[PDB]
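Colleague: A single structure is presented below for examination.
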Amino acid sequence: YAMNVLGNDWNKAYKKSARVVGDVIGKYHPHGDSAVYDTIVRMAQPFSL
DNA sequence: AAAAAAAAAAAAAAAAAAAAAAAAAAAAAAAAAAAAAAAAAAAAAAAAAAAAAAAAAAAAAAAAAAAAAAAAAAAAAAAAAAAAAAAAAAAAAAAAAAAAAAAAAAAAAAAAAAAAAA
């Protein structure tokens, strides 16, 4: 939801993980940046999902 | 073959550390002035020594400041309670010599392989 609200569309330039993690922690998910970045990393990997 | 403990998966909680770059301070370790202390020379004020002397303890005795007695009154110091400072007694400890177990080099000799001769 945070990535969709920011505008990280599949046909647009990449945004840094720091910005997305900061937006998620600030707005929606108050549980520390390291876990959120680990979830983003696992979602991005081609051998996990 | 039963019990027990490690480890790994992924979203969660919470931490820790190494360097660069300049300018100032603070420890901490050195050369190097600078003065005590000590060994070994010559040198020179003090004790000795003697004769010669006269200044202060004895002695008479008055008298004038005195130390014990009496009294009143003020209140310093001593011993008993508590409450802090500061030092030996005893025990503990981190590196540190001693011992024991695993990694790397060593060649003796042979299995398997590669290569070529007639």
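Swiss-Prot numbering applies to chain A: residues 50-98, in that order.
Every residue, even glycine, has its Cβ placed from backbone N, Cα and C.
Annotations per Swiss-Prot:
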MUTAGEN   A:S83 to A  Resistant to fluoroquinolones
VARIANT   A:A67 to S  In PPA-10; quinolone-resistant
VARIANT   A:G81 to C  In NAL-97; quinolone-resistant
VARIANT   A:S83 to L  In NAL-51, NAL-112, NAL-118, NAL-119 and strains 58, 158, 218, 231 and 235; quinolone-resistant
VARIANT   A:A84 to P  In PPA-05; quinolone-resistant
VARIANT   A:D87 to N  In NAL-113 and OV6; quinolone-resistant
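Walk me through where these features lie, including what they touch and how far apart they are.
Modeller: When Cβ atoms from all protein chains are considered, those within 10 Å of A:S83 (mutagenesis position) total 9, not counting its own.
Mapped onto three states, the DSSP output places A:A67 (variant position) in helix. Cβ neighbours within 10 Å of A:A67 (variant position), excluding its own Cβ and spanning all shown chains: 10.
Using a 10 Å Cβ-Cβ cutoff, A:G81 (variant position) registers 10 neighbours.
Long-range C-beta contacts of A:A84 (variant position), restricted to its own chain and to partners at least six residues apart, with a cutoff below 8 Å, are absent.
Same-chain residues at least 6 positions away in sequence with a Cβ under 8 Å from that of A:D87 (variant position) are not found in this chain.
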Colleague: In whole Å, how far is A:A67 (variant position) from A:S83 (mutagenesis position) when you measure between their Cα atoms?
Modeller: 11
